[PDB]
Amino acid sequence: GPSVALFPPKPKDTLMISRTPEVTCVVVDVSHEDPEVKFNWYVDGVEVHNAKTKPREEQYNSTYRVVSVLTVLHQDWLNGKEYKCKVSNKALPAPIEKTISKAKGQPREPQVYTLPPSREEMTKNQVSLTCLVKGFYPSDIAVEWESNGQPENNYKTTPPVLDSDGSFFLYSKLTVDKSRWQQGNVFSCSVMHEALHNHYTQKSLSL
Ligand SMILES: *[C@@H]1O[C@H](CO[C@H]2O[C@@H](C)[C@@H](O)[C@@H](O)[C@@H]2O)[C@@H](O[C@@H]2O[C@H](CO)[C@@H](O[C@@H]3O[C@H](CO[C@H]4O[C@H](CO)[C@@H](O)[C@H](O)[C@@H]4O[C@@H]4O[C@H](CO)[C@@H](O)[C@H](O)[C@H]4NC(C)=O)[C@@H](O)[C@H](O[C@H]4O[C@H](CO)[C@@H](O)[C@H](O)[C@@H]4O)[C@@H]3O)[C@H](O)[C@H]2NC(C)=O)[C@H](O)[C@H]1NC(C)=O
Ligand SMILES: [Cl-]
């Protein structure tokens, strides 16, 4: 029968007030016999009525996928409100409920440091600029490298790692042509996290 998956907003969308965070309720294996699907949404038990249900989407295996998207208030998500999707369908003996919310725990402010390439790496044609982000909680975070107000195309960020004090850390490594570093171009590591002032900080690094 029908099955439901409930997906959280992207951290960056919850952290930047200009962006639009969404909770997404997805129903799959909706049958042709009982194709109609009702979604009820609740926020800490109180029904809300602003969800947009997308049109049914027919799969290659003769079932439908039906999606309801609930726009959330950034502050509600960050204040730990519970989002419940209730999915009714005539093939279900009772409606399916799923609930989600933000990871729990006292927030802790990330410390953000940029580290230049080792002198030993300067023998190479590409070099590594390092962004250390440590002491944060919970693990929900976004970390991005930019130059001239635009994202860099060769960086990779480690997952959050539990540190010995129960906070998280990660590193993001930016690789650039050595000549760009030598020319004095400025590179910036932007970090978004709920325990930062304005949910944002940026640290820059140049030769
Ligand atoms: C008939 O076909 C259906 C359509 O899918 C297939 O189409 C065919 C034509 C091929 O193209 C094939 O490749 C496709 O798979 C089948 O639908 C599938 O059903 C299964 C079983 O119900 C679903 O499994 C769930 O998967 C969840 C994760 O889903 C996300 O990630 C997937 C990639 O890893 C991706 O495919 C999904 O679309 C979805 O993507 C996420 O979308 C959200 C919302 O839009 C977005 O915000 C995210 O960024 C995005 N994330 C990522 C990483 O891409 C699991 O979480 C889920 O498990 C949860 O619920 C369980 C209980 O329900 C529970 O046990 C778990 O613990 C957990 O809570 C579950 O495993 C699968 O998603 C679904 N595929 C799609 C595309 O919807 C169908 O099964 C099949 N039916 C039959 C009878 O044959
Ligand atoms: Cl913003």
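Residue numbering for chain A follows Swiss-Prot; the residues present correspond to positions 120-326, in that order.
For all residues, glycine too, the Cβ spot is worked out from N, Cα and C.
With a cut-off of 8 Å between CB atoms and residues at least 6 apart in sequence, the same chain places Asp148, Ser150, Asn208, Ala210, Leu211 near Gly120 (mutagenesis position), listed in sequence order. For the published mutagenesis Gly120 to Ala, Swiss-Prot gives the following note: Reduces the affinity for FCGR1A about 40-fold. Abolishes binding to FCGR2A and FCGR3A. Impairs ADCC of virus-infected cells by monocytes. Decreases binding to complement component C1q. Decreases complement-dependent cytotoxicity.
Sequence-distant neighbours of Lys205 (mutagenesis position) (same chain, 6+ apart, CB under 8 A from its CB) are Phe158, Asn159, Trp160, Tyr161, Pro214, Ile215, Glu216. Quoted from Swiss-Prot, the note on mutagenesis experiment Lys205 to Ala is: Does not affect binding to FCGR1A. Only slightly affects binding to FCGR2A and FCGR3A. Impairs binding to complement component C1q. Impairs complement-dependent cytotoxicity.
Under the DSSP three-state reduction, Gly120 (mutagenesis position) is assigned to coil, being neither helix nor strand. DSSP assigns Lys205 (mutagenesis position) to a strand in the three-state reduction.
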